[PDB]
There are 2 protein chains.
Amino acid sequence: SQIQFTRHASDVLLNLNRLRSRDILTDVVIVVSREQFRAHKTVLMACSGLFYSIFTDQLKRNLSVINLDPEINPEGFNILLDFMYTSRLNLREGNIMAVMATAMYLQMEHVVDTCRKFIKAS
Amino acid sequence: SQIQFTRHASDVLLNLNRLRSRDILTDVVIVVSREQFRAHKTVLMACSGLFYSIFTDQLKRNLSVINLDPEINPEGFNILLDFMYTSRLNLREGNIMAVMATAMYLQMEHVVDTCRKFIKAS
Ligand SMILES: Cc1cc(-c2cn(CC(=O)Nc3cc(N4CCN(C)CC4)ncc3Cl)c3ncn(CC#Cc4cnn(C)c4)c(=O)c23)cc(C#N)c1O
Ligand SMILES: Cc1cc(-c2cn(CC(=O)Nc3cc(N4CCN(C)CC4)ncc3Cl)c3ncn(CC#Cc4cnn(C)c4)c(=O)c23)cc(C#N)c1O
């Protein structure tokens, strides 16, 4: 019987992306080959099976640095990070295979399936 | 030209509420009279002008405990906290004045205006 604010969740994510752009309360750096990305652990846990599994582990929950597999493409990672914080996925012919492989590794099924839909359309 | 995932933001907030229910990566306790509430600073900053102003201050950004004004009703706070994490506002005749006063103090205009709409309807 509660009142539903349909734009609230979208506004919260917007605000979390603004804090990320200002490096406010970021608590991890993700290292992908020669590139570094700062983020909020909670948002990464909320959007990725890989990060959920890492940071739920009491052994790894306080890490300040995560080194991803050196095979991961930093641009594919960056696209996925931006998607976690915006709900927008920048999929194109030139990036679809890297994005799909990165989303498999991060354990992000809806993106992987969208990549399979993009492949069906091209 | 990016693909839009319309349920992503709602799913991220759901996941943040689940982490809050498990006390995973909570980093503050909010003290309201004889009651305590654990939360994520980022989510509080994203939803409240008062918490944004507190935690953006480099003086207060690392506090682990915030004591709210002792005049604030813990039940009104609890309703607002649950709203931050769910997009659902439990407004009723018996709680509207406390919720409205608490939302003014937390600096949450859309809730305050919804309380004014609820007042117009009753
Ligand atoms: C919002 C959003 C989320 C995810 C995603 C997040 N997470 C981590 C995770 O669920 N977090 C949490 C889960 C839970 N509860 C607890 C209660 N329960 C009942 C349900 C889950 N409580 C708190 C938190 Cl934080 C995911 N984990 C796994 N997968 C499956 C996979 C895969 C895959 C693809 N290929 N390969 C090789 C593997 C996910 O897709 C996700 C992905 C996208 C996308 N796109 C997206 O938009
Ligand atoms: C999603 C959601 C948010 C808010 C709310 C949040 N915040 C804190 C805040 O904006 N955070 C951030 C802001 C920004 N940018 C930076 C860029 N810019 C251009 C815009 C703002 N970047 C990062 C972060 Cl984290 C708010 N601050 C102030 N008010 C106004 C007020 C008031 C009031 C009512 N009575 N009284 C006495 C005062 C707010 O309503 C909010 C409220 C509700 C509700 N309901 C809600 O659903």
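Using the numbering of Swiss-Prot, the residues shown for chain A are 7-128, in order.
Cβ atoms are placed via backbone N, Cα and C, with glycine included.
While the structure shown retains the original residue, Swiss-Prot records the mutagenesis experiment A:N21 to K with this note: Abolishes interaction with NCOR2 and HDAC2, no effect on interaction with CTBP1 and transcriptional autoinhibition; when associated with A-116 and 376-Q--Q-379. Sequence-distant contacts of A:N21 (mutagenesis position), defined by Cβ-Cβ distance under 8 angstroms and a gap of at least six in the same chain, do not exist. DSSP assigns A:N21 (mutagenesis position) to a helix.
In this structure, A:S59 (mutagenesis position) is part of a helix by DSSP. Among the mutagenesis results in Swiss-Prot, A:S59 to A has the note: Abolished ubiquitination by the SCF(FBXL17) complex. The residue drawn here is the original one.
For the published mutagenesis A:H116 to A, Swiss-Prot gives the following note: Abolishes interaction with NCOR2 and HDAC2, no effect on interaction with CTBP1 and transcriptional autoinhibition; when associated with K-21 and 376-Q--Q-379. When secondary structure is read from DSSP and collapsed to three states, A:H116 (mutagenesis position) falls in the helix class. The Cβ neighbour count for A:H116 (mutagenesis position), using a 10 Å radius over every protein chain in view, is 15.
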Cα separation, A:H116 (mutagenesis position) to A:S59 (mutagenesis position) (Å, whole number): 18
Subset of A:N21, A:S59, A:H116 (mutagenesis positions) with C-beta under 8 Å from chain B: A:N21, A:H116
For A:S59 (mutagenesis position), the number of other Cβ atoms found within 10 Å of its own Cβ: 12
